[PDB]
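Chemist: Pasting in a structure now, in structure tokens, and then I'll have a few things to ask.
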Amino acid sequence: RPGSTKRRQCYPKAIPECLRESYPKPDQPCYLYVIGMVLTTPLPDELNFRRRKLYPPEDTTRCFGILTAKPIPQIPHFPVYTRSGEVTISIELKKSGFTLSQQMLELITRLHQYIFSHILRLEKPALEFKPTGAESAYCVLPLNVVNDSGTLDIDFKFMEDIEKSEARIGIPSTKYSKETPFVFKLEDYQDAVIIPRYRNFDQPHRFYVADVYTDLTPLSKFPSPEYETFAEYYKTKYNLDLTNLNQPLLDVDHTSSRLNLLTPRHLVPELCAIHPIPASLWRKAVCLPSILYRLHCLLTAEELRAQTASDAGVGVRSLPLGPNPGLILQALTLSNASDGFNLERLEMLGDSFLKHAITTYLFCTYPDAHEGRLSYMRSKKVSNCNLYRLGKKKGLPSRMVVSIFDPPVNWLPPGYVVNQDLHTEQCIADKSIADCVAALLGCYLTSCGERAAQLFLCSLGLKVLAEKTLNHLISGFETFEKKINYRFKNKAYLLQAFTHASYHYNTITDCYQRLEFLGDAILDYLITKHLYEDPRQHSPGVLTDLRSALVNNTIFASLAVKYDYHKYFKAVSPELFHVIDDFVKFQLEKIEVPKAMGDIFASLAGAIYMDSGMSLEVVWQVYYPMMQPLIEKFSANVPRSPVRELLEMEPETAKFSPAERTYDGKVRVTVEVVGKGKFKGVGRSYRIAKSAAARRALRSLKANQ
RNA sequence: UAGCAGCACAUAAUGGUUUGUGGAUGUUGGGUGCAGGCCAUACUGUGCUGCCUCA
């Protein structure tokens, strides 16, 4: 069915408008952004398994910039988890409206290719570098501080120095002899990336210089147990005799192959070529895939924020408000993506508000439609099928984050195309598109409030926007008004709330059932909002359990008895009065629960809502003090089924019999607890019977402990 | 800068199970649809490893 988990569809991935076709043209105005990088949380030495020097990216004058033909909007700063620790990223406009020559742009584009293909090794046989034909068409370039002024600019000199360098295309062929011996220069290695010249010619392993040992030489002990000395190693493995046996040695670390950094995890110089790119900048280069991916994700979320501010009138189109893009990115992120956050909390809050908004809308729009009809219409509008259609129509599927980020497998680098797919497409379930709509509703509710959430629903396409007889029938309700600490402006709502359909003496209001319908959705929403806002910050699963336990007709009947509602209840059914009296007796001492007692509890919420001028707050002021002891009790001790509690205590030893239908239509169930006895329960249903059996067993087990 | 094999978690797939829920031929409740919680087979990713390439 449409809106089911069992139905899956493929969608193309959205690329933000500001990155699409964004290739700088010769002699045309362009934008230069700086990637600001600050080490905000250093990694503990215990997790730094080599105890290597942490490198704050900010300690170094060279960085990267983004060159684009289109402006990038402000996005929240975001963390990236490097081997140094948590680095906060800023994307800052440095220059706007400047021009580049064909030669300058070619130099940038060649270096940009060189980064993704040669440095990062993200060019694969399935990928082609076509910067003018690529959908995501921006260049990344080196920036440096000009003349120690602190001012960053395009380091054209460094790009040209890379182009003149023979070390760009492969390993330099410069062999040292006794006539031209190797001379070590310390300055050339302090921030170097090096390439060993004697091995792995197709895939030269690159290393950072981590340190320079001035106390160690080629005649010193080798790190592999296979060779005694560095000189012996190079002679034995590659037939290379060293010209300078007194040169210092380099302590080296591999260049990182891990390019997903969005979450926390928890040699002889003479035989090396210097790669023209410094190690500081190369450490920054390794972050580019995660940075550009995160940038892409946040830009997609901001595009959706700005679109919703246009379509719904909710927020401001450009910020100097609407939700933070990080919360939209949360509502777009499935738990499968593993990104440290997910939509599930926002979804549940959204669902509760959605019910309320539609219920209120239906109640007010259809003043003559009875409860069962409003309930039926409600059930169709809130369906996963309808919500999927709305989410598809809004173009959410292309914007969702579905899978775990993996640069070489599912990410297309800027200026590349796919040779005709995990790079360009994603497969999504119809239900997940429905769940995302509710999470977005929860995002707009939490950030912008209830009116803004209603306008958001309207933007999706959901339409969400006698007296003597009265005084006689309400006689004595002044004591009830005092008990609930609320006084009605219009006592007809109070009468309606306490009028059963059997109570034909009321000819001046309807029965309670319409106000019951309205009150049900109000109480669900208010309780859910309160549970979501709870300082304990309950998990998605626990929120579901608490919502289920608190939003219940049995609890509402129990409260209605505790707050004397049964004394004001207007009915003409002796049988209903007996069932109520038996339940009232059982509740006063601490058996069928009379539905009508929970229904009038909801109906009075509906009454107060209408009498207060649609004030949810006034309802909550009345109901919160009544419910608080239960909200505290269940939020302290998240509730359980007695059958589940028995199965948790006795998983292999507790076996339940089949349902035996007794002669009175009632179900009987036996639970056998191996070695501990057989306990029978009876009730009108298998669970009242199985729960009664499980409670008798649990009582016996707890008594024998 | 590589491959593989164990163990933790996330995750979709095919089966079952269980709570909720719906109009239904509804002879007095087993037909199907969508959600949660579990049990089983099987996939990927990250991580704790283990063996094993180059150094």
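Here Swiss-Prot sets the residue numbers for chain A, with the shown residues being 739-1004, 1033-1086, 1290-1389, 1543-1587, 1649-1773, 1796-1910 in order.
When the header is checked for method, it gives electron microscopy, 6.2 Å.
Including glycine, each Cβ sits where the backbone N, Cα and C put it.
I grabbed these lines from Swiss-Prot:
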| type | residues | note |
| --- | --- | --- |
| MUTAGEN | A:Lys1800 to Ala, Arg, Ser or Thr | Loss of activity |
| DOMAIN | A:1843-1908 | domain 'DRBM' |
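In the displayed structure, how are the listed features positioned relative to their neighbours?
Modeler: Contacts of A:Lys1800 (mutagenesis position) defined by a Cβ separation under 8 A and a same-chain sequence distance of 6+ are given as A:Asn1736, A:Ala1740, in order along the sequence. DSSP gives A:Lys1800 (mutagenesis position) a helix state.
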Chemist: Across the 153 residues missing from the deposited entry, can you see how many angstrom lie between the CA of A:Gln1389 and the CA of A:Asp1543, as a whole number?
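Modeler: Roughly 10 Å, rounded to a whole number, separates the two Cα atoms.
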Chemist: How long is the Cα to Cα distance in Å for the two residues, A:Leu1587 and A:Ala1649, that sit at each end of the 61 unmodelled positions?
Modeler: 32
Chemist: Just how far apart, in Å, sit the Cα atoms of A:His1004 and A:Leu1033 across 28 unmodelled residues?
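Modeler: End-to-end across the missing region, Cα to Cα: 31 Å.
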